[PDB]
Amino acid sequence: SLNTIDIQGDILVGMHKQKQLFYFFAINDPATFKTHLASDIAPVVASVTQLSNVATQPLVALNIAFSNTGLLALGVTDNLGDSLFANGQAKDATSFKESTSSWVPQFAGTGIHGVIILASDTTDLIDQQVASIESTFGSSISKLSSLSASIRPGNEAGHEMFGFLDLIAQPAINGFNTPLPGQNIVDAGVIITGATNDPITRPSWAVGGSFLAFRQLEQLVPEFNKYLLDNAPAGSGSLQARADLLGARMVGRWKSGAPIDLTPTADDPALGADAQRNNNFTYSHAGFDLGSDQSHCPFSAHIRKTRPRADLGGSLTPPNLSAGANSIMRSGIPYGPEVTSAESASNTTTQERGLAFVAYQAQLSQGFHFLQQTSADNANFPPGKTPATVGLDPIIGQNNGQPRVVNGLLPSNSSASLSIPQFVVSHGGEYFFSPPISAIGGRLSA
Ligand code: HEM
């Protein structure tokens, strides 16, 4: 059975707070650090059970995860069963056709030992917790870098910086979640190390944890907006409506959350808002060839790249259950200032904003790394299409800084190709292990 009292809350349900801070640290003195890990951190680590009850939301929700070098620092030399985690994300950068030369320097190495995720409805409360941690740990912990993040304001709450409603679609864990129409249903061990049908043997103390892939992804919002206007397909509606259609073709959903597969020519804001309906699709349509039909949703659309559904086989009617092992739980949150008037007017980014991307999975090679390398960056994925060259994911696909060729986006002609500049720019990140809560004051403090 899944022991959710022992699982850190961000993994399965998110922090449920307006503000987050990602505090990236080194461990200078493992003896003193361990003492305070047990006494000061472990008691305030928020569990899935705690965060799932409206009566037990803490003022500051706190989670903590460790990199490979952070575990080594703590004298933990165990094999957690994940080569990508052990090697660190910087060594993995080439797999995604990017260079660490573009990264925040602190990420371009393995000096980061962990991340504390602090979440609260105000930054003042976060800052107070940080001050407390720095006081009680002294120099045994040291801040290397940090990133502040926030839910976006007003009617954009829950939307990412490009304006799209986010975190709609997640895997349902069999026995834990009540599945929604269309939602994939997966074994707990796809997300939680050592849980049901995780095929990789783990250290005993690590059962109930998950690997956290962190990415600092800058978004070029004015540039994206202008691109859509400049490349809007011809049609009867306003120019902006036609630009909106192109954006929806790139993401696979309208900004409202309505999936284009179910409403291919216009938004349906009521559909987007309804969790019982907004995921109820497989990409299959009777009387259309799945291998060639891009009239409902392009093969290159972001969500189709990241959850192929019927493109990888399985049921043509909902729920499609394909590629469960390639599922990730997402807890990303936007960062940076809102787009200013001047930036919008000049169509030019002058301040850094984007997504503090957080993905959880039990195997990095099957989750984040797979989705980036085998799908988003792969012009021939999904397989079996006609024509075969799908092109890259227009949102996250990478090709060493060059414009991405993306096919199928234009409804009038599925063979029409666009060469699209990057609108998402990686500043790097790291792979961490979020341990079960018992390990925090247990093995890791021993
Ligand atoms: C700044 C970068 C990104 C932006 C703006 C973005 C935006 C979005 C949006 C708007 C959706 C639709 C909402 C939803 O279906 O929940 C979505 C879905 C999703 N994204 Fe991204 N995303 C980004 C990065 C990534 C990365 C790096 C990955 C993985 C390598 C990823 C994986 C997914 C997955 C798995 C889904 C759900 C697919 C499904 O289950 O149908 N995203 N994203």
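Here Swiss-Prot sets the residue numbers for chain A, with the shown residues being 64-509 in order.
Note: Cβ is positioned from N, Cα and C throughout, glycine not excepted.
Some features that Swiss-Prot has for this protein:
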type	residues	note
MUTAGEN	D229 to N	Drastically decreased catalytic efficiency in reducing H(2)O(2)
ACT_SITE	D229	active site, proton acceptor
BINDING	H365	heme binding site
MUTAGEN	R393 to L	Drastically decreased catalytic efficiency in reducing H(2)O(2)
MUTAGEN	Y398 to F	No significant effect on enzyme kinetics; when associated with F-208
MUTAGEN	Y398 to S	No significant effect on enzyme kinetics
MUTAGEN	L418 to G	Acquires new moderate non-stereoselective sulfoxidase activity (KM=0.6 mM for methyl-phenyl sulfide(MPS)). No activity towards the bigger substrate methyl-p-tolyl sulfide (MTS)
MUTAGEN	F420 to G	Acquires new strong stereoselective sulfoxidase activity favoring the S enantiomer (KM=0.37 mM for methyl-phenyl sulfide(MPS), KM=0.13 mM for methyl-p-tolyl sulfide (MTS))
MUTAGEN	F420 to W	Does not acquire new sulfoxidase activity
MUTAGEN	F420 to H	Does not acquire new sulfoxidase activity
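For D229 (mutagenesis position) paired with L418 (mutagenesis position), the C-alpha to C-alpha distance reads 11 Å. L418 (mutagenesis position) has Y398 nearby among the recorded positions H365, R393, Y398, counting only those with a Cα within 10 angstroms of its own Cα. DSSP gives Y398 (mutagenesis position) a strand state. The residue listed as 'heme binding site' sits 15 Å from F420 (mutagenesis position), counting Cα to Cα.
Contact annotation for mutagenesis positions (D229, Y398, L418, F420) versus ligand 1: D229, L418, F420, each with CB under 6 Å from a ligand atom. Within the same chain, residues at least six positions away from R393 (mutagenesis position) with a Cβ under 8 Å of its Cβ are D229, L230, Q233, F420, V421, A422, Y423. DSSP assigns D229 (mutagenesis position) to coil in the three-state reduction, placing it in neither a helix nor a strand. Around the Cβ of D229 (mutagenesis position), 20 further Cβ atoms fall within 10 Å across all displayed protein chains.
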